[PDB]
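Chemist: Just passing along the structure, written as structure tokens.
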Amino acid sequence: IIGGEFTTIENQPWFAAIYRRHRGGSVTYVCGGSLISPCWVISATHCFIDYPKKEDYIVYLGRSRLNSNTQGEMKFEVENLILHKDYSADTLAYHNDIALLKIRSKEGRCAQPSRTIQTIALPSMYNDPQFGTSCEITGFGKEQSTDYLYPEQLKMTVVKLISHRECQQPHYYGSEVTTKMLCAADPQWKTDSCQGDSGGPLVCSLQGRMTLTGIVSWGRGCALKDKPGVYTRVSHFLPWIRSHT
Ligand SMILES: N=C(N)NC(=O)c1nc(-c2cc3ccccc3o2)c(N2CCCCCC2)nc1N
């Protein structure tokens, strides 16, 4: 996250930290995600596509920091890693950038909701807030495009949903953005998602409720003018989500 603020897992208690075991047993951070039910985290396929073996992965819930433990956190193995059949990668844009991890502990349990661990609602079918609606994003992604390291502490910031029509302008993304995506940006382009934030939540208040409207997917650079964040539009994927859960 570029700009915004530090936070703690209590302000995004559905946020999932996803890591990978190297051969040799070093663990690096992969991507964010969101708990949508006690056994299921939703993320971006582009996160796992290079190393698609589920045994490689580790999921934490109730975690506020990248490389320190947080009192209350729960650690999970991936019992299932479901990548979207119709995924593709062009120059910039991921298509069908959506994945499902079914989490289970060594002692064979799903998430136990707590003050630091909660689910987030999916939206109703093809129902998203109006353009200019303010939503939140969360992750351990870079603070600056140039940064070598990820932050130790979770971040969140605020972006404004951009009209489909405005995102498709040639000097934004042209046709790279389809109806199964969303754009969001700062009016001043000064805060944004970045490398390390992929798979994480774009949360909007909808029928006055905290609702998972988006999954961080891509963008050109981070916090670049006429270069919004692009999000997987969860409200065009409920059949897929229901069908695979
Ligand atoms: N909201 C946005 N504008 N962008 C984003 O959401 C985003 N950006 C990048 C990005 C582009 C870039 C260029 C130079 C330095 C750092 C960079 O990071 C990003 N990566 C980082 C590379 C590893 C695989 C995942 C793709 N993911 C994003 N989801």
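Residues displayed in chain A correspond, in order, to Swiss-Prot positions 179-423.
So this one's X-ray crystallography, 2.5 Å, going by the header.
For all residues, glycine too, the Cβ spot is worked out from N, Cα and C.
According to Swiss-Prot, the record shows the following:
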type     : residues      : note
ACT_SITE : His224        : active site, charge relay system
ACT_SITE : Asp275        : active site, charge relay system
MUTAGEN  : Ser323 to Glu : Abolishes phosphorylation, proadhesive function and ability to induce chemotactic response; when associated with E-158
ACT_SITE : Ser376        : active site, charge relay system
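Have a look at these and tell me how they're positioned relative to everything else.
Modeler: For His224 (active site, charge relay system), the number of other Cβ atoms no farther than 10 Å from its own Cβ, over all displayed protein chains, is 23.
Within 10 Å of the C-beta atom of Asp275 (active site, charge relay system) sit 27 other C-beta atoms, taking all shown protein chains into account.
In the three-state DSSP assignment, the secondary structure recorded for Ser323 (mutagenesis position) is coil.
Its Cβ placed at the centre, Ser376 (active site, charge relay system) has 27 other Cβ atoms within 10 Å.
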Chemist: Which one is it: of the recorded positions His224, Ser323, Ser376, whose Cα lies the shortest distance from the Cα of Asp275 (active site, charge relay system)?
Modeler: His224
Chemist: Calculate the distance in Å between the alpha carbons (Cα) of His224 (active site, charge relay system) and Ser376 (active site, charge relay system), and round it to a whole number.
Modeler: 8
Chemist: Using a Cβ-Cβ cut-off under 8 angstroms and a sequence gap of six or more, which residues of the chain neighbour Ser323 (mutagenesis position)?
Modeler: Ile180, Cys372, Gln373, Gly399, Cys400, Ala401
Chemist: Taking only the recorded positions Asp275, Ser323, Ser376, which have a CB closer than 6 angstroms to any atom that belongs to ligand 1?
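Modeler: Listed by sequence, the hits are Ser323, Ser376.
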